Amino acid sequence: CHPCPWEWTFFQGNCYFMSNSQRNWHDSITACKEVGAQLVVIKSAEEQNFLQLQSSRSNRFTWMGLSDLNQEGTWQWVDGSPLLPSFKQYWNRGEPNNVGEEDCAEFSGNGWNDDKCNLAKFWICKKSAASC
Ligand SMILES: OC[C@H](O)CO[C@H]1O[C@H](CO)[C@@H](O)[C@H](O)[C@@H]1n1cc(-c2ccccc2)nn1
Ligand SMILES: [Ca+2]
Ligand SMILES: [Ca+2]
Ligand SMILES: [Ca+2]
């Protein structure tokens, strides 16, 4: 018994996987569902720091499970939860700026950026860990 599948990273009771290929945002959603997971929804500050550190160090622009597709300016996680004010600090300076219509969120450098949902990027999936 081990808590996460091979190649997944254990952190505080959940398992995380960063892709080695790039897809657009909607195709990334489907990729996580195909392995019984979810395009990452962030629930705590410590979790955000953990994920941001990995995107930063690897120098990979990476989708998360957050968009304002349904209502411009209203950001919502893919599990339906709203983006809380305690998370606004994580947007990069000047973001979200919707330049050329940008409705999907990514890890970019030290913070978050809104980018075009049709652009191919890396992605991170999340699923709960097994108890042993
Ligand atoms: O990971 C993304 C990477 O850091 C590059 O980020 C920049 O390009 C992204 C994609 O266009 C923007 O989403 C982002 O906001 C930022 N940008 C672009 C502009 C901008 C303003 C006026 C005209 C043209 C471009 N301002 N910021
Ligand atoms: Ca929009
Ligand atoms: Ca937008
Ligand atoms: Ca942007």
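Residues 253-384, in that order, are what chain A shows, numbered as in Swiss-Prot.
From the backbone N, Cα and C atoms, a Cβ is placed for every residue, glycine too.
Secondary structure at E347 (mutagenesis position), taken from DSSP and collapsed to helix, strand or coil, is coil. Sequence-distant contacts (6 or more apart, same chain, Cβ under 8 Å) of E347 (mutagenesis position) comprise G363, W364, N365, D366. Residues or ranges marked as Ca(2+) binding site by Swiss-Prot: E347, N349, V351, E354, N365, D366.
Here Swiss-Prot flags 263-378 as domain 'C-type lectin', drawing on sequence analysis.
Under DSSP, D320 (mutagenesis position) is assigned to coil, being neither helix nor strand in the three-state scheme. Non-local contacts of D320 (mutagenesis position) by the CB criterion (under 8 A, 6+ apart in sequence, same chain) comprise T326, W327, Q328, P348, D355, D366. According to Swiss-Prot, the experimentally introduced change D320 to A is described as follows: Loss of binding to ICAM3 and HIV-1 gp120.
Quoted from Swiss-Prot, the note attached to the mutagenesis of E324 to A states: Loss of binding to ICAM3 and HIV-1 gp120.
Among the sequence features in Swiss-Prot, the mutagenesis site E347 to Q is noted as follows: Loss of binding to ICAM3 and HIV-1 gp120.
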(request) Could you tally the C-beta atoms, other than its own, that fall within 10 angstroms of the C-beta of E324 (mutagenesis position)? (result) 12
(message) Between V351 (Ca(2+) binding site) and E324 (mutagenesis position), how many Å separate their Cα atoms?
(response) 12
(request) Taking the recorded Ca(2+) site as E347, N349, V351, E354, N365, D366, identify the other residues of that chain whose CB atom sits within 8 Å of the mean position of the site's CB atoms, giving them in sequence order. (result) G346, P348, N350, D367
